[PDB]
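Student: If you scroll down you'll find the structure; I have some questions about it.
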Amino acid sequence: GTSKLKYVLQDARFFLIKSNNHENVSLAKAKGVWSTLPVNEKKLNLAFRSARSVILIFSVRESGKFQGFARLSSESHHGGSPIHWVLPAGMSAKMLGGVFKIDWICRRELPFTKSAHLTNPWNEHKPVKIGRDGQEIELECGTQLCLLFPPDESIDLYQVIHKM
Ligand SMILES: CNC(=O)c1n[nH]c2ccc(I)cc12
């Protein structure tokens, strides 16, 4: 069913995450973590205090798809176990901020062809697939986008609901 999912998304905030490569999304799915640039880290930390749920919707650049979505379970923190993120070219991971803990809500993919009817008011009503890393997605568009994903029957949202 979709009822617990709708409860988790009620009055949520949504952010588009653009990963440079599939390796980083695979690490995030395995370890329940994400890290971003300080400009976006500050936005996500503000949002985490401001909303019942903050949802990250992931898309690997040039893949033509979203790879799933997850809910922040913490503000960013430093000093944890290192994560061997992959960065394009020889760019240094030192530019990243802290680490957010996340709980995956859906690990299934969704092709951009299926979200063509959704526009994001916070990005000039462009199709929701279009946006820089960290672009906020307005509530209604973000909710409908998450509801388009195939159900992920491996996930039990009972534990997530307890964290709200
Ligand atoms: C695991 N997160 C990243 O690798 C990442 N997040 N935002 C970015 C902006 C520029 C570059 I180069 C890399 C990133």
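All positions are counted from 1 along the displayed chain.
Going by what the header records, the deposited coordinates were determined by X-ray crystallography, 1.5 Å.
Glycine is treated like the rest: Cβ placed from N, Cα and C.
Straight out of Swiss-Prot:
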- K18, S19, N20, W34, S35, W85, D133: RNA binding site (BINDING)
- 12-149: domain 'YTH' (DOMAIN)
- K18 to L (Swiss-Prot position 361): Does not affect ability to influence alternative splice site selection (MUTAGEN)
- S19 to A (Swiss-Prot position 362): Does not affect ability to influence alternative splice site selection (MUTAGEN)
- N24 to D (Swiss-Prot position 367): Abolished binding to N6-methyladenosine (m6A)-containing RNAs (MUTAGEN)
- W34 to D (Swiss-Prot position 377): Abolishes RNA-binding and ability to influence alternative splice site selection (MUTAGEN)
- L37 to T (Swiss-Prot position 380): Reduced binding to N6-methyladenosine (m6A)-containing RNAs (MUTAGEN)
- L44 to E (Swiss-Prot position 387): Does not affect ability to influence alternative splice site selection (MUTAGEN)
- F66 to D (Swiss-Prot position 409): Abolishes RNA-binding and ability to influence alternative splice site selection (MUTAGEN)
- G68 to I (Swiss-Prot position 411): Abolishes RNA-binding and ability to influence alternative splice site selection (MUTAGEN)
- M95 to A (Swiss-Prot position 438): Reduced binding to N6-methyladenosine (m6A)-containing RNAs (MUTAGEN)
- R132 to A (Swiss-Prot position 475): Reduced binding affinity for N6-methyladenosine (m6A)-containing RNAs by 100-fold (MUTAGEN)
- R132 to F (Swiss-Prot position 475): Reduced binding affinity for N6-methyladenosine (m6A)-containing RNAs by 9-fold (MUTAGEN)
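Walk me through where these features lie, including what they touch and how far apart they are.
Tutor: Around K18 (mutagenesis position), the C-beta neighbours below 8 angstroms that are at least 6 residues distant in the chain are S59, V60, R61, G131, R132, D133.
The helix, strand and coil residue counts that DSSP assigns across the domain 'YTH' (12-149) are 43 helix, 41 strand, 54 coil.
Around the Cβ of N24 (mutagenesis position), the number of neighbouring Cβ atoms within 10 Å comes to 20.
Spatially close to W34 (mutagenesis position) yet at least six residues away along the chain are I17, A28, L56, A70, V99, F100, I102, judged by Cβ distances under 8 angstroms.
The Cβ neighbour count for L37 (mutagenesis position), using a 10 Å radius and every protein chain shown, is 12.
For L44 (mutagenesis position), the same-chain residues 6+ apart in sequence whose C-beta sits under 8 angstroms from its C-beta are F15, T36, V54, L56, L72, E75, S76, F100, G134.
In sequence order, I57, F58, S59, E109, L110, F112, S115, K129, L145, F149 are the residues of the chain that are 6 or more apart from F66 (mutagenesis position) and have a CB within less than 8 Å of its CB.
Its own atom aside, the Cβ of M95 (mutagenesis position) has 9 Cβ atoms within 10 angstroms in the protein chains shown.
Around the Cβ of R132 (mutagenesis position), a 10 Å sphere holds 9 further Cβ atoms from the protein chains shown.
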Student: Report the same-chain neighbours of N20 (RNA binding site): residues 6+ apart in sequence with Cβ closer than 8 Å to its Cβ, ordered by sequence.
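Tutor: Expected: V60, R61, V86, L87, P88.
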Student: Can you list which of the mutagenesis positions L44, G68, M95, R132 have their Cβ under 6 Å from some atom of ligand 1?
Tutor: none
Student: Where the record says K18, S19, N20, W34, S35, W85, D133 bind RNA, what is the longest distance in Å from one Cα to another among those residues?
Tutor: 16
Student: When you measure from the Cβ of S35 (RNA binding site), how many other Cβ atoms are you left with inside 10 Å?
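Tutor: By my count, 20.
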Student: Compare the Cα of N24 (mutagenesis position) against each of the recorded positions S35, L37, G68, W85 and report the nearest.
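Tutor: Checked the recorded positions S35, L37, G68, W85; minimum Cα distance to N24 (mutagenesis position) goes to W85.
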